[PDB]
Amino acid sequence: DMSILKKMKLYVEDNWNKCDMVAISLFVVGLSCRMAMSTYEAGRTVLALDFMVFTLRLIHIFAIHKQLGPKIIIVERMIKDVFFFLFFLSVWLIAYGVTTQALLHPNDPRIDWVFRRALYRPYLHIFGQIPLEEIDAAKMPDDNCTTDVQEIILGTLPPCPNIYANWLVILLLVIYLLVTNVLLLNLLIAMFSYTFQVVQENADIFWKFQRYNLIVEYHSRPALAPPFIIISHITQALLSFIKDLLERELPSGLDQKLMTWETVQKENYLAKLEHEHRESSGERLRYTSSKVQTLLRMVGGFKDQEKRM
Amino acid sequence: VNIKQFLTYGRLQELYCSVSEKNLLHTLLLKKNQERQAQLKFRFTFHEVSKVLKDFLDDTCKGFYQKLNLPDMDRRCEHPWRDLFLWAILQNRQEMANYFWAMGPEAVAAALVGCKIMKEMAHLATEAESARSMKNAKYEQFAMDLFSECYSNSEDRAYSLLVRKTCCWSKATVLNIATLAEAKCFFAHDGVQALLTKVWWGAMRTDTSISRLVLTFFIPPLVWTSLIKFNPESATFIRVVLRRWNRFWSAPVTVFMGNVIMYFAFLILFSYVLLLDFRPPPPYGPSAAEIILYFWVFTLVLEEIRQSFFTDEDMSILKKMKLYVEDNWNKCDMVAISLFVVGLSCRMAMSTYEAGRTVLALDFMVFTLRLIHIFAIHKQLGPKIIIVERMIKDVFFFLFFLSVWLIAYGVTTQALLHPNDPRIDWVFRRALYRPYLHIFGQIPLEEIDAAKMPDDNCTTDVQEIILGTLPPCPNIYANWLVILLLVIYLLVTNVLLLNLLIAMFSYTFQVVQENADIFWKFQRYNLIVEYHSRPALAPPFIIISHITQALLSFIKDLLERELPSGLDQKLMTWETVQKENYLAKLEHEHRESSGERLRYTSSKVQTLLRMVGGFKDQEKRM
Ligand SMILES: C[C@@H]1CC[C@@]2(OC1)O[C@H]1C[C@H]3[C@@H]4CC=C5C[C@@H](OCC[C@H](CO)CO[C@@H]6O[C@H](CO)[C@@H](O[C@H]7O[C@H](CO)[C@@H](O)[C@H](O)[C@H]7O)[C@H](O)[C@H]6O)CC[C@]5(C)[C@H]4CC[C@]3(C)[C@H]1[C@@H]2C
Ligand SMILES: C[C@@H]1CC[C@@]2(OC1)O[C@H]1C[C@H]3[C@@H]4CC=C5C[C@@H](OCC[C@H](CO)CO[C@@H]6O[C@H](CO)[C@@H](O[C@H]7O[C@H](CO)[C@@H](O)[C@H](O)[C@H]7O)[C@H](O)[C@H]6O)CC[C@]5(C)[C@H]4CC[C@]3(C)[C@H]1[C@@H]2C
Ligand SMILES: C[C@@H]1CC[C@@]2(OC1)O[C@H]1C[C@H]3[C@@H]4CC=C5C[C@@H](O)CC[C@]5(C)[C@H]4CC[C@]3(C)[C@H]1[C@@H]2C
Ligand SMILES: C[C@@H]1CC[C@@]2(OC1)O[C@H]1C[C@H]3[C@@H]4CC=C5C[C@@H](O)CC[C@]5(C)[C@H]4CC[C@]3(C)[C@H]1[C@@H]2C
Ligand SMILES: *[C@@H]1O[C@H](CO)[C@@H](O)[C@H](O)[C@H]1NC(C)=O
Ligand SMILES: *[C@@H]1O[C@H](CO)[C@@H](O)[C@H](O)[C@H]1NC(C)=O
């Protein structure tokens, strides 16, 4: 008993369910395009992407593992620092790449190659891919290059790089390499270290809380793994047409006994708290001070009476 | 003793003249007195204390004692507790200053003024003990605690208390005094941040999701729907829809995001002009998009100038220029505009066309860097900006170490490998450029290892080497030493220095993050204050708003508001009551402390011992 729309909303709420929906949609689209001949290659591409989606689903499958689940939670938390580093790197990379593309190839109309030399190459500079053959004049090859735009567009010859102020290009490359490959990367390492230290303890508790729900799900899951699971599904459907260790209901006597036992344990726990409060140092100090004040006034009266005699 | 009747102005000046002569206040008063005598009954006149207060605050203590120039010497002070607190504060007497603050009418402003004056005198302090006491004035702590009490009490009168114009401190807003004091911890308080968030979202509700706001921004008509909830409070209907439109588009957050979107449009247009639509000199004419870009930047500079200079009605032009050039990001802005002007000028010519293109290429980088300062206000990004700004120092330390090691290794290898290359450019190349690239996995062994050196056509003659006919042959006399030095350099640089820098960044992050958050909040206050007066139209449109403002000025605030006399007095009495409650709570917590109870018990036990001993002696006598 639950609303169908509410169930759909609850399902689509989870991100891993969104990944599952993406996977099944890609499978359907790829199969449909594969069935045709004019869209065969597109279907193959979509299925290739779907394999990646399923292999990623494998992580959510392993989420219940006792040693791996907290790591999944930790990575899910690290995503935020990843995004911060992405913002910084994106700003710096846009700047450096567009500036170098303007300084080096100011007469290349090809939009694809503009975007290439502006963003793809500076991005690969991070991972040790620094092709100086296109950036340093002393290292630029004596290849057959053209300056004419027409010939450049047709792709007859590669466009010659501009070497007007190449010292500026090399200086900018040096500064970009320093900033990106040192400051940003080591800053991200520090951010991950701090985030790990602050998050791990909460990640363990969250893993336990999620483990409860995963075990609850595994309770009703049929014992047969897919693709066999169809036998169990058919059996369940046939049984439903023809016709739990957790969340059990107990007899009245046992239920009342457990309720009284809970009440007794609660009384014991409250008595222990109160006793520990009475024996606390602060409470003892307060009691001693109050009783000393009372004793002072009373013994002062007694001493006055004694002096009267 | 009735302080109101006790403290006359003559008595106040008598107190000021009777300084200890061994503290900082006496030295400052002597300096002011000598300056006044050079510019030309009582050792010091109210002019000297007024000038000292002018040095310390420069805006608040105006007319405190100059208004009447001296007032009647027998006339009682209008604000006795304020003057007493100020007097006790100028001389580092903190216990007395505290007592006077506990009696003053406006306590938050007084505490902020006190902390400002203390941190101002901390620099001028001669003795180390006095400076240490001044740095621990904890007067900002008093303001934070009292405002926490006030915020817990009402949370609606607290905002009015923050934004009201105080009567004692020359119509100065409490937030204005906190800004003057640079009380960063005060701005970090949850109440001040909540008020700033309320200002940030304008008429909209602060809980509005960012995605809904962006979607409503991109599709304007959805403002009239119920997608975003608003805070409460033919001709009528038009007025209603216009009011809703204005209440949405006047919110500071919408103005900020519009500015960000149009700055992204600027970066896109600048890149397009620089990469695809950069035409020959004006003989063939700059592109129309280039003219649009020039107009764009003109509007941006107009907005910058207006924000920096025309926001303040009364302030020295030279002082405003100094304040503007003080900020580093303003220096970056000046560099950007100067580069734009130089690049445009060189582009207008034909003999300097390429130089102009190069300068504009650099300017694009400068503007894309300006984008970070634009995003500084973001709730999740700003602290990261602060953290990076702090990391710069460790970057410099690593740079020093790397520079020393790199100079050594590079010059040694250049001497060992190419001892007969006269070309200065290639000497500097092989000495510094190549060892620098060794850090990033660029190790060209083809020029360093003889077993890997190519059978290319090389010359040994210097003449031929200089002319560039053939590349100079590398020396292979002792190449085992070159390879050993390369190995040692690779080890040191790529392992020790890099992992040391990683450790330094880790430690710096851990130590800095908490202060960076508070500094972000303190800066966020000023950014929201700036967004208050910023016109709601993002550039290049902003020119319409500028023209409208100029026309309105020729023809003719939620923060820092002034309240009616009755409400002002009510809030002052409420502040006094909250201060009394806070002090009573502190005193009660002090009485119930374990140490105080132990002291009381010990003293009373001693008294009881002696008294009961006397009683026992009396009993034994019977
Ligand atoms: C510790 C810290 C590290 C980072 C840094 O600061 C210090 O290091 C600094 C070092 C510096 C660099 C030091 C040196 C230079 C060189 C200088 O050019 C000199 C001007 C001349 C005039 O155009 C250029 O020369 C000639 O160009 C020609 C290109 O047409 C070459 O023709 C080639 O044609 C064909 C190529 O296919 C082949 O026949 C041959 O290959 C060759 O014949 C010549 O061979 C070559 O002679 C430009 C500046 C630069 C790169 C410095 C930049 C800044 C640094 C990296 C510093 C860092 C901040
Ligand atoms: C764990 C730790 C790591 C770091 C380290 O310590 C341990 O490792 C050690 C290893 C060691 C190195 C071990 C070995 C050597 C070799 C030694 O040369 C032997 C002397 C002879 C005499 O000149 C040189 O040989 C010959 O040179 C000729 C150059 O004219 C080559 O001609 C080439 O000509 C043309 C090239 O275009 C082509 O025809 C062919 O390419 C080739 O014919 C010959 O082929 C080659 O036979 C020099 C020292 C060196 C590099 C050691 C240095 C120190 C280490 C890195 C240690 C670390 C601390
Ligand atoms: C991470 C972002 C995604 C979006 C984007 O920038 C990076 O991707 C880039 C890829 C570019 C493509 C790459 C190749 C070609 C082919 C060429 O004949 C015509 C131009 C066109 C379509 C380009 C148009 C602009 C595009 C989408 C860029 C776009 C801003
Ligand atoms: C980070 C520092 C900046 C300053 C500096 O060292 C690194 O830059 C280096 C670049 C060098 C240039 C590079 C190219 C040439 C061209 C050549 O035909 C004549 C010599 C000259 C001008 C060189 C002179 C010495 C220079 C400025 C070096 C200078 C100490
Ligand atoms: C470049 O193209 C020209 C066309 O005539 C040809 O003569 C020359 O040999 C080519 N050079 C190279 C390096 O391919
Ligand atoms: C080097 O130059 C000489 C000049 O005569 C030439 O004979 C020889 O073939 C050249 N070798 C190479 C590898 O270019």
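The numbers used for chain A are those of Swiss-Prot, and the residues that appear cover 778-1020, 1027-1092, in sequence.
Determined by electron microscopy, 2.8 Å, according to the entry header.
Cβ from N, Cα, C; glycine included.
Here Swiss-Prot describes A:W793 to A as a published mutagenesis experiment; the accompanying note says: The antagonist NDNA fails to suppress channel activity. Taking a C-beta cut-off of under 8 Å and a sequence gap of six or more, A:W793 (mutagenesis position) has these contacts in its own chain: A:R834, A:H837.
Remark: A:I836 (mutagenesis position) has A:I849 as non-local neighbours, by Cβ distance under 8 Å and separation of at least 6 in sequence. Quoted from Swiss-Prot, the note on mutagenesis experiment A:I836 to A is: The antagonist NDNA fails to suppress channel activity.
A helical conformation is recorded for A:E853 (mutagenesis position) in the three-state DSSP classification. Counting every protein chain shown, the number of other Cβ atoms lying within 10 Å of the Cβ of A:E853 (mutagenesis position) is 13. While the structure shown retains the original residue, Swiss-Prot records the mutagenesis experiment A:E853 to A with this note: The antagonist NDNA fails to suppress channel activity.
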